[PDB]
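J.: Got a structure for you, written out below as structure tokens; questions coming shortly.
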Amino acid sequence: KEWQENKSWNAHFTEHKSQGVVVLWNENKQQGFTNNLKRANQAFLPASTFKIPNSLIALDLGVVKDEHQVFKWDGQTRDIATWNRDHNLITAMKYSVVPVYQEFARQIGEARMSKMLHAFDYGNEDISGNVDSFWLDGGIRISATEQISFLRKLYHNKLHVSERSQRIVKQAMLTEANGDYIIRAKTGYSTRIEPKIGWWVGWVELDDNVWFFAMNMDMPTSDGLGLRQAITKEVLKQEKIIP
Amino acid sequence: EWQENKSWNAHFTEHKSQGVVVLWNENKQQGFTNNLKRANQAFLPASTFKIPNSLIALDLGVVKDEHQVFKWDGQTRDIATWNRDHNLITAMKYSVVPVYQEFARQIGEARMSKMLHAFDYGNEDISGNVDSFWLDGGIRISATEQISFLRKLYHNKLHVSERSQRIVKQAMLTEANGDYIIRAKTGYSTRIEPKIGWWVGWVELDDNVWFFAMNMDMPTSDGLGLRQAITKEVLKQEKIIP
Ligand SMILES: *C(=O)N1C[C@H](NOS(=O)(=O)O)CC[C@H]1C(N)=O
Ligand SMILES: *C(=O)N1C[C@H](NOS(=O)(=O)O)CC[C@H]1C(N)=O
């Protein structure tokens, strides 16, 4: 009853030569839906979806003063062109600018990172590995259903950080908005440790409800990255959440 | 600081319309408009007043937060979306006048005036009914004054809480995608001539913000869509949005 399995959504994966899980949570009904309960509860490296808790911690500790503070480019030209420029929190999140977030993590430090994540009840809460990459090749692991629990807290300002920090992060998560819905979310691509997987987690705000979502899918090559959003939107469209 | 670009009149004329678009490039600190005189013509703000009103209501605790439900008072009105319970997000989205009339009544004449003075909002004149002065009272604000007010809101420089300013900016969210984000509020002044439409707000880009304030003659509701369409035609011309 709390979590129901809806295997019809596999069609959206199969039709895109893909495999994964979409987890949906109807906030009003307090009911959850997924195509794969086992994978929905399978813990994976959060990769860039960790930018959500990382942003929160950095804002609450003053490592990030606000969403306008500029994080200068360190001069090192990296494979993703949008990272080779100055950023603020909005564009660092939009473009998933790793080096900015690595710098935040170093400033936050192992001790505060660890104990702040416990406050968030975040995945296995294990930050073992490099302080600037544990979310990518360290010990930390989070499931799609755990992403939803974490995101619901963020949504309701129930994390144990300031309302302000939560509001700023939810601003930074803004992905898409029109007269039908608003999506606040963060993508992720876990590439360093097998299985390579793509994430999209967040929620869709409607006029009278919110639908949280967490999906992940096998991502052996970057060519499928756009399917993280597309498959999710096919599920949302199937469920009449978005037109 | 204000430069005229008459080529933008094409977007009014071609739509069998007349108005002004005012644009401010925040980075360059330069303003552009198709009609300098109309850019400075003060008009009734109509529903664009939902911006300061929300701000004031939030700061005074009249609105606890964006989730607080404003129960429908029971009166069924013409615009179908107003005949239901609302929160600040949807009240704003649909421009639900009754919810805002109720806010203005709770805020009260004295606190409203003080706030608008502190905001340096238009002529700062709340004369008329406490619950309709923005529609048929003395308050008048120009496109350029809207921009000045909106720039304050954007930088949290208004004298209300930072929180209030954040919540109102959230509530102003109109459209967002990988190219831009628009935070804005539409308006339609129907009760006092000249009947006009408004769209004021801004477009956030990655590395800049373009504030905009447009108003246009609106003798019939047929042209209400042009408030956005003309502005976007201007924004598209300037390569601000694709
Ligand atoms: C995050 O997972 N990463 C940083 C960046 N994010 O792009 S994503 O948001 O679309 O997932 C590239 C992928 C990954 C990384 N290589 O660190
Ligand atoms: C606001 O100016 N009004 C309330 C509502 N707003 O819709 S609008 O923002 O698209 O202009 C209808 C028009 C107007 C009114 N009748 O008071």
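Here chain B follows Swiss-Prot, giving residues 24-265 in order.
This entry, so its header tells us, was determined using X-ray crystallography, 2.0 Å.
Cβ atoms are placed via backbone N, Cα and C, with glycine included.
Sequence annotations record features per position, and here Swiss-Prot assigns active site, acyl-ester intermediate to B:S70 based on experimental evidence. Sequence annotations record features per position, and here Swiss-Prot assigns beta-lactam binding site to B:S70, B:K73, B:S118, B:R250. A mutagenesis experiment is reported in Swiss-Prot for this position, B:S70 to G, and the note states: Increases thermal stability. Abolishes hydrolysis of cephalothin and decreases catalytic efficiency about 60-fold with respect to ampicillin. For B:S70 to A, Swiss-Prot lists a mutagenesis experiment annotated as follows: Does not alter thermal stability. Listed in Swiss-Prot is the mutagenesis experiment B:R189 to A, annotated as follows: No significant effect on catalytic efficiency with respect to ampicillin. Very little reduction in dimerization at neutral pH. Predominantly monomer at neutral pH; when associated with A-206. Slightly decreases thermal stability. Significantly decreases thermal stability; when associated with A-206.
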J.: Around ligand 2, within a Cβ distance of under 6 Å, which of the recorded positions B:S70, B:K73, B:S118, B:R189, B:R250 show up?
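T.: What lies within reach of ligand 2, judged by Cβ under 6 Å, is B:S70, B:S118.
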J.: Of the binding-site residues listed here (B:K73, B:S118, B:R250), which is spatially closest to B:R189 (mutagenesis position) when Cα positions are compared?
T.: B:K73
J.: Among the recorded positions B:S70, B:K73, B:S118, B:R189, B:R250, state which ones have a Cβ less than 8 Å from a Cβ of chain A, giving them in sequence order; state 'none' otherwise.
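T.: Near chain A: B:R189.
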J.: Rounded to a whole number, how many Å is the Cα of B:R250 (beta-lactam binding site) away from the Cα of B:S70 (mutagenesis position)?
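T.: Pair distance, Cα basis, whole Å: 13 Å.
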J.: Are there residues of the same chain, six or more positions away from B:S118 (beta-lactam binding site), whose CB falls under 8 angstroms from its CB, and which are they?
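T.: In sequence order, B:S70, B:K73, B:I102, B:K208, B:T209, B:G210 meet the Cβ cut-off.
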J.: Let me know the most crowded of the binding-site residues, choosing from B:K73, B:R250 and counting other Cβ atoms within 10 Å.
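T.: Sorting the candidates by Cβ neighbours within 10 Å, the top entry is B:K73.
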J.: Which are the residues of the chain, B:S70, B:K73, B:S118, B:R250 excluded, whose CB is within 8 A of where the CB atoms of the beta-lactam site average out, their centroid?
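T.: These residues sit around the beta-lactam site: B:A69, B:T71, B:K208, B:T209, B:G210, B:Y211, B:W221.
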J.: Return the maximum Cα to Cα distance in Å (whole number) over the record's beta-lactam-binding residues: B:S70, B:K73, B:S118, B:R250.
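T.: Farthest-apart Cα atoms in B:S70, B:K73, B:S118, B:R250 are separated by 17 Å.
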